[PDB]
Amino acid sequence: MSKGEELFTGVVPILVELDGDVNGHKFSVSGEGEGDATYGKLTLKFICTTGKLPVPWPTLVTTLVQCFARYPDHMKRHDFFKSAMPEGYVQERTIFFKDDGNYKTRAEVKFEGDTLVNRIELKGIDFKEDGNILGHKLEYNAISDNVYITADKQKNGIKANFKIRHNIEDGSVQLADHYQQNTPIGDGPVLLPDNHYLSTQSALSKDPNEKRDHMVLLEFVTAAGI
């Protein structure tokens, strides 16, 4: 029932900034949109500001704000993400692409005034130069999953591990195995949850008027399983 929770009671403007380096291919992504945690709804448009994105847009979806999850009333006591606000949390992942390289990500998610900011550094190493990722062989598809969140008591945060299966152009699947850790930025109290799920549904589209490499994202995120 926090001061953190009340920051999400209306629609919140969102700013996303990503600095990326995958096998020395440097790139920046900026995103803008809004989130309505009451519905668990995100509407965002991302731009690669440096030119052509050197990896497929769908591989960056998970990296590019679980604080916008709709937690039902009976579950509000288990929403770590909002309870860490406004000071924020760091979200770290390693994403292992099966038979390919890995991303390591570190993001700070916090308010700057009334704007929820997700700022990310992403380092990708050991990719095949003509593999599914660097060779752009992945379809531009919806992504949906159910992520088991568990408390990490020692770290005063949360952890999660989950699989994303990206479809390759030939009908096969590129596995992206995600390991996630979140920890608060401030030293104030946070809510550590019982085990539960976050179910995410995404839709990816394009803006017919946008000449830059871009991704339009519509996302819905809902907590469950208590």
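Per Swiss-Prot, chain A residues shown: 1-64, 68-229, in order.
Including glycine, each Cβ sits where the backbone N, Cα and C put it.
The following features are taken from Swiss-Prot:
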MUTAGEN   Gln69 to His  In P4; leads to no detectable fluorescence. In mut2.2; shifts fluorescence lifetime from 3.03 to 1.94 ns; when associated with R-30 and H-145. In mut3.3; shifts fluorescence lifetime from 3.03 to 1.88 ns; when associated with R-30; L-46 and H-145
MUTAGEN   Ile128 to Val  In EBFP2.0; shifts the excitation and emission spectra to shorter wavelengths and increases quantum yields compared to BFP; when associated with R-30; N-39; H-66; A-72; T-105; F-145; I-150; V-155; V-171; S-198; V-206 and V-224
MUTAGEN   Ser147 to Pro  Increases fluorescence at warmer temperatures such as 37 degrees Celsius
MUTAGEN   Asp155 to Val  In EBFP2.0; shifts the excitation and emission spectra to shorter wavelengths and increases quantum yields compared to BFP; when associated with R-30; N-39; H-66; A-72; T-105; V-128; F-145; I-150; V-171; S-198; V-206 and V-224
MUTAGEN   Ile167 to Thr  In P11; increases fluorescence at 475 nm excitation and at warmer temperatures such as 37 degrees Celsius. In Esmerald; leads to brighter fluorescence; when associated with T-65; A-72; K-149 and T-153. In VisGreen; leads to brighter fluorescence; when associated with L-64; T-65; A-72 and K-149
MUTAGEN   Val176 to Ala  In mut2.1; shifts fluorescence lifetime from 3.03 to 2.50 ns; when associated with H-145 and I-198
MUTAGEN   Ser202 to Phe  In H9; increases fluorescence at 395 nm excitation; when associated with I-203
MUTAGEN   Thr203 to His, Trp or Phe  Results in significantly red-shifted excitation and emission maxima
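Overlay of Swiss-Prot annotations on the structure.
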residue : record               : DSSP (3 states)
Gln69   : mutagenesis position : helix
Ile128  : mutagenesis position : strand
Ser147  : mutagenesis position : strand
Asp155  : mutagenesis position : strand
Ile167  : mutagenesis position : strand
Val176  : mutagenesis position : strand
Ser202  : mutagenesis position : strand
Cβ packing number for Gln69 (mutagenesis position), 10 Å threshold: 22
Nearest-integer angstrom distance between the alpha carbons (Cα) of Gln69 (mutagenesis position) and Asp155 (mutagenesis position): 17
Integer Å distance between the CA atoms belonging to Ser202 (mutagenesis position) and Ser147 (mutagenesis position): 8
Mutagenesis positions compared (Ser147, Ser202, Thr203) - highest count of Cβ atoms within 10 Å: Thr203
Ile128, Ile167, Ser202, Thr203 filtered to the mutagenesis positions whose C-alpha is within 10 Å of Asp155 (mutagenesis position): none
Candidates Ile128, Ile167, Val176 (mutagenesis positions) - the one closest to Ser202 (mutagenesis position) by CA: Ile167
Under 8 Å by Cβ from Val176 (mutagenesis position), same chain, sequence gap 6 or more: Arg168, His169, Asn170
Residue among mutagenesis positions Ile128, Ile167 with least C-beta crowding, 10 angstrom cut-off: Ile128
